[PDB]
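Here is the structure we will look at, set down as structure tokens.
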Number of protein chains: 6
Amino acid sequence: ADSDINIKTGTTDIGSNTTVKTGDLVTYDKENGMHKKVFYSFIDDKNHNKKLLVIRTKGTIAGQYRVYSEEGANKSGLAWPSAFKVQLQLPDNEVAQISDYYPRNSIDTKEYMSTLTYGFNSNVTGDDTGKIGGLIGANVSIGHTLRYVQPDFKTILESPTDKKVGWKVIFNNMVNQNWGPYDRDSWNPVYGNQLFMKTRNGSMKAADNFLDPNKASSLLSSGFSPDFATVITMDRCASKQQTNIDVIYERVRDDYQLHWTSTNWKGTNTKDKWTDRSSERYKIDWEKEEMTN
Amino acid sequence: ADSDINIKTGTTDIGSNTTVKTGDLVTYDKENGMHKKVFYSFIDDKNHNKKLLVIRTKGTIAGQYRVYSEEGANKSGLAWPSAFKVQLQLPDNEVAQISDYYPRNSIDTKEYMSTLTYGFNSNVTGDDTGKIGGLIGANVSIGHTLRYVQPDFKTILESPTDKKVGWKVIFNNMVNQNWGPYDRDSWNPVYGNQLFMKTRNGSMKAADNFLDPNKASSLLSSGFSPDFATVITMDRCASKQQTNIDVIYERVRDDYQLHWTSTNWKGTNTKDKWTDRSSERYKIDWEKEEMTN
Amino acid sequence: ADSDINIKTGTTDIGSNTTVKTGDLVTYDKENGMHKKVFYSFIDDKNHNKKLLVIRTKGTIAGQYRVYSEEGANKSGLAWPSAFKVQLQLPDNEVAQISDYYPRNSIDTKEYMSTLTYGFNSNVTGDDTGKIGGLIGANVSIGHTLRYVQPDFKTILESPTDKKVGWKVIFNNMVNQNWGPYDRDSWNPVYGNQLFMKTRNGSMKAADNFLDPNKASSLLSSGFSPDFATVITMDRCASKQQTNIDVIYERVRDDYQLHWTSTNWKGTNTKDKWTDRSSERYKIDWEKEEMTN
Amino acid sequence: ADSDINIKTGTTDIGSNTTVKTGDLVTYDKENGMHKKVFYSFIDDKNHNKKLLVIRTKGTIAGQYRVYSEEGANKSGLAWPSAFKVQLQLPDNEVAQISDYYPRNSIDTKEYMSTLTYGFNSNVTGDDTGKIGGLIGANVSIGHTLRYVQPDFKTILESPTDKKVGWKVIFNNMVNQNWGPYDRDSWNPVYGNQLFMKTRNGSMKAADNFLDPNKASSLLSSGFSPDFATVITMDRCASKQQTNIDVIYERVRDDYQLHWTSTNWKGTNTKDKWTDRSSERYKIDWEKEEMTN
Amino acid sequence: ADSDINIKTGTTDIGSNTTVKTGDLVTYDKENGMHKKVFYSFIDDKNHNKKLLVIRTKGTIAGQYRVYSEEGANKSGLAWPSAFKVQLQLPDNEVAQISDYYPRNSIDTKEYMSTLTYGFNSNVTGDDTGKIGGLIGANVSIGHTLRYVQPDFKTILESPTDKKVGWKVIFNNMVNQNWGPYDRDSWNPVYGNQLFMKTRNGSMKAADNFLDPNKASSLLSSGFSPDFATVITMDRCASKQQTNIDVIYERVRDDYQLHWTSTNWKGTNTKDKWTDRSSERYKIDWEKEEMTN
Amino acid sequence: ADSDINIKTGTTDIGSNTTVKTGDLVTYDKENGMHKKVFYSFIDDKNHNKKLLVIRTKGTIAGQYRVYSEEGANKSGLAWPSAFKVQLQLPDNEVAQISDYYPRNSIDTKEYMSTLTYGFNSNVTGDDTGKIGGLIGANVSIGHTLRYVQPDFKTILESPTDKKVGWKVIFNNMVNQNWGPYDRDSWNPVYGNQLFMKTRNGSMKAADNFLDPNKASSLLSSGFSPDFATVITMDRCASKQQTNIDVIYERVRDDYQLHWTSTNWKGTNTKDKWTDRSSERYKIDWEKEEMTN
């Protein structure tokens, strides 16, 4: 921070004594179930060498956790969201550049513990007969423990360029009724993948053997709300003061099948079975500081 | 945040040097026992591309945890709130759009621990007879631990569009006199669902065998107080500067029945047996910046 | 909050550039032992659609943990506070409405832990007689742990209307000399309820076998200090600018009896034996912005 | 708070752009060892319906933990502070009322844990003789844990009236050289009360067998520093603008006796053996906004 | 705090719109190794009934942990600091009074845990010679745990009067190479006091068997830096506007002796063998608002 | 703090409405690998009785952890930093005094736990023959636990005078591949000191058997960055307004030797074998408020 290098706080920050031009653009893609929102801010600081546009992608991508197929009563299938994506792209002919982005990838930490214990014990034995026994003993024990936090979904900033930035929120693993955690690659010889299996040997039909969406992550059914920031830079004396930008919202859906094996339920997961893409093109006009569809 | 991208704090926020027009609209639905409150704020920031209305839905939906049926002395029934809901809806022909909402769905986390220990031990034995023996041994142990936080009620933002938004607070699980936790699907072959059962084999009438409301969650009896925010956007040069909006408060009630099985009490739960709905229509006047009933 | 929806902090709050008229009304009810204080604030914000009165109920309701009856040396009784209550009520003919209140009911939470461990062990046994034995073994263990916080007293907001709001602070459970915790329904076949029993066996008389108030919760003897806020709304161009409001302080007292059973002490608790009510009527003058008795 | 009911922070607080008249009154009672300090603040807010005087009682009451009697070498006595008290009271004929006080009694909490474990184990045994045996076993375990914090001294607000307020800081229990904790009622059939006993069977005179004051709580020897606030209200157009107020500092001392029982040391405690009182009368002049002795 | 009694923060504090006259006085006592620093602040608030002088005693008292005597190779002695003291004293004839001081004695706390577990277990044993046995068992366990924090040095405000105030920082206990903790009274029949013993039976000179200063508390060798505040009050229209004040820095040194007992090392601690006092007299001129030597 | 003695925050601090003259002096000692940085601030507050110079010593002393000698393949030596030092000294003829410094020595704390458990158990045994046995047992256990934090390096303020101040950062102990922790005095009869030993009996050249610098503290290789502050006072009407000050950066290097004992590696540490000293003289001009080399 500034204080670490003997600088007053906020001294080197952009946007002092500046009129910021903000705006909101709202779209609803009904086919893909995506509520897309762009909150933009034009910052023209005279003390900065460029004009800045801060674009915040927000809204909600619906999860759409849904039983989609029912083959009789012994087979069923569930479509569920394994990844949500948000991407911003500038055409290669533009002179505006992606300058900043938030959030970024963080370094994960773990806690390590080591234990060494040793002990001695003794006992003296007797009975009515009169035989007096005895026992001396010693023991040593070494232990190691590893502790870390596992989120249900991971937020990842994909490798950005000056023309393209993107984030993905991907499924990590989930607890199923205090069991697990299970992920997309969990396998069991008898039950297969038990990610969304409600009962192991219930006598119901397969369509009713999926985990209740209320008992799972709320991102799976109700959906994920992005909050991502991108900063675009522009030269002040450039000839063309118009830019185009593409914003894409994406949802990747996996296919979880349950089938009855005459003795118990078996679950299987197929990755990236479906992809729902929703693209929008926006026009930046830097001169009057506005963003339009 | 702004500071993460070298921007001064609050630079890109709406509502600076603006006169905000606030208001309160209070109604009480006596039949459904709902104290509905709307706190609205009109924000017309010249630097923003649209007019904003922030609507905060507050008040209290009473829980109404109540013994409602007494079939003699061996059977009884309890109505209890399994879900509270708040929905805001714009008519399809309106020009105003739902732009923002709070709270949203968060990603849940869990803590994982793994342990590996190994040890050696030895002992020497003797007695009066002079028999000296010895023992040497080794052991190895692997352990896994999963820790996470479980609320009594979950707040879920249902998948919004630009015309409707909604929240639901749903019953997750509860502790019954240091036992459990129990939820709506808990089942035991002997006792059934023990969610609100006071005693396993008490010799009272069934109407007095339900858990005391003071020993349960306070949401079950006294009720839930919403605090939800939604932001509506409007274009400045629009022909019609009047909007209609519907606000709905909802309570879903489950039916918990206790019956005597000649040896002990058995509990059963039926989901979503009743739904109490309180709908209310408001008129937005964007020019006068007022909300009316 | 405001920052979550891109609004400046405090933008949508009431009370900017407003002269607030505050006042204190103090009364002491000697027969009921209640020090009642009302701290009121009149807020007339021109940008708000109506006039606000914030009423804060404060003061202290004495606990009155007291030995009241001594029948010889074998039977004694103790009166103790099991609930404190504060209620505000508007007459049904008034046009002022209760619009807000604090505190409200919060969602309780708990921590869940699951553990699975497995281990293998072996040992080789020797003897002077040349005996060489061996043992291989394995074990598996599953564990569950539940953690939560239990206060001595619970604060509950009772279901409000637009004319009536109330809070109750009720006894939850208590630790008795590192034992328990015990509550009003704790029962033991030999000792009965041991909530305030000092010793299980004791040659003393029953009046001296009660837990002394210094070792219990301080709310039981010295009392509870309310701090509750209510917001009342008033239309500006209403014909009548006078309101009446009733404030009630209440204490519910249970009866704990100790009796000697020729071998040990037995305790019994009777709920809601006594109720002490203290009611006050106040006059709101909205034009003069004052509150009086 | 104000923000919980949509009010800006500090909107309803007293003392905005007001000239506050502060003062300090210091006295030292040498016989009782009490450094009494009154810090007063006169607040006359035009927007408040009354004049306010905030009186802060500060200072230090010395503990005076000391060996006071030495009967030979087998008996000794120690005087120690079991309670510190601070009381303020107005004469019954005054018009001024006690309106507020701090600190108050808070609700104590405790943490509860319940654990259920079950496991299976097996082993196979052999020797040179060829005798092969086996063992299969199962176990179940239930546990409960209670966690809470115990201060050395408890601060209690005694039940106030409009003319009288008081606080007491009372001895709760303490640790004696990693043993205990012990309190005033601790009893052992062999050693009696071991609260301040240094050694159980040391061969010294009883006057040197008391715990060193440096190893006990510092309140016992160096003393307790009060910090209590009282708010007194006065009507503005009252005829008499003079008030009298009494401030009392109190110390209660217990008597801990050690005596030699020809085999070990035995300690007994007598409660409230001595009381030291220090009273001071102050004159409040509301017109000059001054306070004097 | 002010907010607890509905007062704006900082309303009742001294020093608003006041010119504060600060000053610094530095002395180094070379014989006693004490760097004494007085930071004073004259505050003359017109709204306060007295003149205030805030004196902050700072600097450093060197620990001076050192081997001082070496009698041959079997006996040695180490001088170490067991207490640091700072005292301020006003002459009996002065009119100024000590009114405030910081820090003060606080109340210590501990965490108490109670555990109750019970379990049942069973095992079925087989054998080659058709032998089948069984075992049923049960167990119950009760546990108590006490947890608290032990600092190396305790800071204690000694009982102040209106003429003198004092603090002492005293040695509590220390960990010696992961052993202990040991204090000044620790005794072992074989090794005596092992507070600063490096090895139990090392074959070195006694002067080299003391714990290295870097492995002990840094207060023992490098020393302690006081930071204490005293507030002195003065009447405004007093005839004599000159005060004298004495500031004393003190160090108490214990004597730790090691001697060889032909098999191992034995340590002995003698308390308060040396005392180093450094006294300074300062002159307060209230009219010039200055402090001098 | 000020608020503890009823004084507004920052009332008694130096440097209000003052023009502060700051400066930076950077030098790099290539022979000793020391980047020395002095950040100075002249503060001339009219309300303070003296002129102040705050000097901050910063920069980086490189660790220089390196293998320096390789005698064949069975012996090798590593030079590593065991202490970093920073010293400031005024000549004895100067009238400026060292008045303050930061950081100082803090009091270390530890957490103590004591546990007492007791239990009873019983079992009943039988077999096919018909011998019914029984066992009853009891147990009691006492435990003590000590918990404290151990940094890799300790920062110590050496005993200051009014003419010189110093800090040292010394090596405390380190973890070697999850083993240890080891310090400079660690000794094992077989392996010696294993502080920087990679493998106990690896078959490689001794120069390749040292711990990788990436697996040790980063202070050992990349180095330590001082952040020390000292305040120097000066009289305003002194004759000579020029001061000289010496700033010294120091690194102490230990010698860790590994040698092969025909069966395993043995490590030996020699303390304080090398000392690198970097001295700089600065001229302070109080009239110009500047600092130069």
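By the numbers in Swiss-Prot, the shown part of chain A spans 27-319.
For all residues, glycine too, the Cβ spot is worked out from N, Cα and C.
In the three-state DSSP assignment, the secondary structure recorded for A:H61 (mutagenesis position) is strand. Listed in sequence order, the residues of the same chain lying 6 or more apart from A:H61 (mutagenesis position) and placing their CB within less than 8 Å of its CB are A:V52, A:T53, A:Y54, A:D55, A:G85, A:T86, A:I87. Record note (Swiss-Prot), mutagenesis A:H61 to L: No hemolytic activity, reduced oligomerization, not toxic in mice, no effect on ADAM10 binding. The unchanged residue is displayed.
One mutagenesis experiment catalogued in Swiss-Prot, A:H61 to I, L, P, R, S or T, is accompanied by this note: No oligomerization nor hemolytic activity, wild-type target cell-binding.
A:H74 (mutagenesis position) falls outside any helix or strand according to DSSP and counts as coil. A mutagenesis experiment is reported in Swiss-Prot for this position, A:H74 to I, R or T, and the note states: No oligomerization, altered hemolysis, near wild-type target cell binding.
Among the mutagenesis results in Swiss-Prot, A:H74 to L has the note: 7% of normal hemolytic activity, reduced toxicity in mice. The residue drawn here is the original one.
The note that Swiss-Prot attaches to the published mutagenesis A:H170 to L, P or R is: Decreased hemolysis, wild-type oligomerization and target cell binding. Of all Cβ atoms in the protein chains displayed, 14 besides its own lie within 10 Å of the Cβ of A:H170 (mutagenesis position). A strand conformation is recorded for A:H170 (mutagenesis position) in the three-state DSSP classification.
A:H170 to L appears in Swiss-Prot as a published mutagenesis result, with the remark: 16% of normal hemolytic activity.
As a published mutagenesis entry, A:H285 to I, P, R or S appears in Swiss-Prot alongside the note: Nearly wild-type oligomerization, hemolysis and target cell binding. A:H285 (mutagenesis position): 15 other CB atoms within 10 A of its CB, across all protein chains.
A:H285 (mutagenesis position) carries a strand DSSP state (E or B). According to Swiss-Prot, the mutagenesis experiment A:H285 to L carries the annotation: 46% of normal hemolytic activity, slowly toxic in mice.
Spatially close to A:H74 (mutagenesis position) yet at least six residues away along the chain are A:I40, judged by Cβ distances under 8 angstroms. Between the alpha carbons (Cα) of A:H170 (mutagenesis position) and A:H285 (mutagenesis position) lies a span of roughly 40 Å.
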